[PDB]
Amino acid sequence: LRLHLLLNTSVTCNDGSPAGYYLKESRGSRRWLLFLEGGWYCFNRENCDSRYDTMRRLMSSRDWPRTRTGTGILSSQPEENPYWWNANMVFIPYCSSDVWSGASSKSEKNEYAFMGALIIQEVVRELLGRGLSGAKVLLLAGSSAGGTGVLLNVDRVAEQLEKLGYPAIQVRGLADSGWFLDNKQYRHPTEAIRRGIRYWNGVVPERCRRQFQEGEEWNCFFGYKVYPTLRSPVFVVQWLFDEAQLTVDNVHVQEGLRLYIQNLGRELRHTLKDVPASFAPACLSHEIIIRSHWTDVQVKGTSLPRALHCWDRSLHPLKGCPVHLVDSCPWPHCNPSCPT
Ligand SMILES: *[C@@H]1O[C@H](CO)[C@@H](O)[C@H](O)[C@H]1NC(C)=O
Ligand SMILES: O=C(NO)OCc1ccccc1
Ligand SMILES: O=C(NO)OCc1ccccc1
């Protein structure tokens, strides 16, 4: 995939350098995959300054390479990507440190720009001149902070395309490893997101904003609270024992911790009971869709590329082609196909 820096240079990474996207076109295809990278976030001046010292590619385009290799769902090889190998592929780097929510420029009062929500909008607008105008399906995908970003942005992309005069493009979401619980820690998270939203001028989807109201928009960063408010179809991929969830919960085995871990898996499974398109294996891991070996994991005998194909068919239950796949066994690696 080849790098393109945004033509509108007022849409910027944290340090004011232009944001951008990596593209590989497939001219025999009307499917478009736009993938949002992850990588945590920063929520005040001092924490963002630290990230600028040792995580600068997540804050700036000045050092980005001219190309990236497409892997997993972004691969063009059928053996690596049984699902969408012939699609047009787009990788959008995460350089806004705001869970893709921000709408604030650098200024005499702001050391950093937080423009994640505007970066997505501007990528979409510039791609319409490069072939996206002819699309039949636009899949907005993402991992980790990018998976939460899908939940925060998929309906805004759908509204953008309607208002621009493209009502026939079907917008859908794929959220990988971005479905978190605001639960009690094992030893003594929502404070940082509440502060972050104020620091970023962060924006959340309109229906969810109207439910929770002023001061409470942080709620919309949690999948089980924002998902019911969304109109676009969204497929949710989430490990039952996500490593980022456990890190924030201060988990690094006696009875108290055994019960804590079993209760976490049960709660996650409960939040997915009424999510009809979902894939949730009983593994300790983090991210999957752009890993080269994403084809290996299975739930109830069905792989993730197969489940996504069954989802495509359902949007035209299906015999032998399931779309809701959630493990019921209660401990990490009770599924034999978990990543080693
Ligand atoms: C460039 O982006 C900024 C910020 O979103 C916007 O206000 C401005 O209208 C854009 N310019 C053009 C020509 O689209
Ligand atoms: O990036 C991560 N972890 O992978 O956190 C993003 C985030 C923070 C708070 C609430 C939802 C999502
Ligand atoms: O609120 C909590 N639990 O204490 O975590 C929420 C969370 C978990 C994982 C990643 C981001 C945000």
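Sequence positions for chain A are given in Swiss-Prot numbering; the residues included correspond to 89-276, 287-350, 356-419, 428-451, in order.
Cβ coordinates are placed from backbone N, Cα and C, and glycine is handled just like the others.
What Swiss-Prot records for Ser232 (among others) is active site, charge relay system, and it gives experimental evidence as the kind of evidence. Neighbour count (other Cβ atoms within 10 Å of the Cβ, all protein chains): 22 for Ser232 (mutagenesis position). Under the three-state DSSP scheme, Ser232 (mutagenesis position) falls in the coil class.
Note on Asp340 (active site, charge relay system): other Cβ atoms within 10 Å of its Cβ, all shown chains, come to 24. For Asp340 (among others), the entry in Swiss-Prot reads active site, charge relay system, with the evidence type experimental evidence.
Long-range Cβ contacts of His389 (active site, charge relay system) within its own chain (separation 6+, distance under 8 Å): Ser232, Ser265, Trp337, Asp340, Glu341, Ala342. DSSP assigns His389 (active site, charge relay system) to coil in the three-state reduction, placing it in neither a helix nor a strand. Per Swiss-Prot, the feature active site, charge relay system maps to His389 (among others); the stated evidence is experimental evidence.
For the mutagenesis result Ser232 to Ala, the note given in Swiss-Prot is Abolishes enzyme activity. Unable to mediate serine depalmitoleoylation of WNT proteins.
The Cα of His419 and the Cα of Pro428, which border 8 unmodelled residues, are 12 Å apart. Gap in the deposited chain: 10 residues are missing between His276 and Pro287, whose Cα atoms are separated by 11 Å.
Across the unmodelled segment of 5 residues, the C-alpha atoms of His350 and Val356 are separated by 11 Å.
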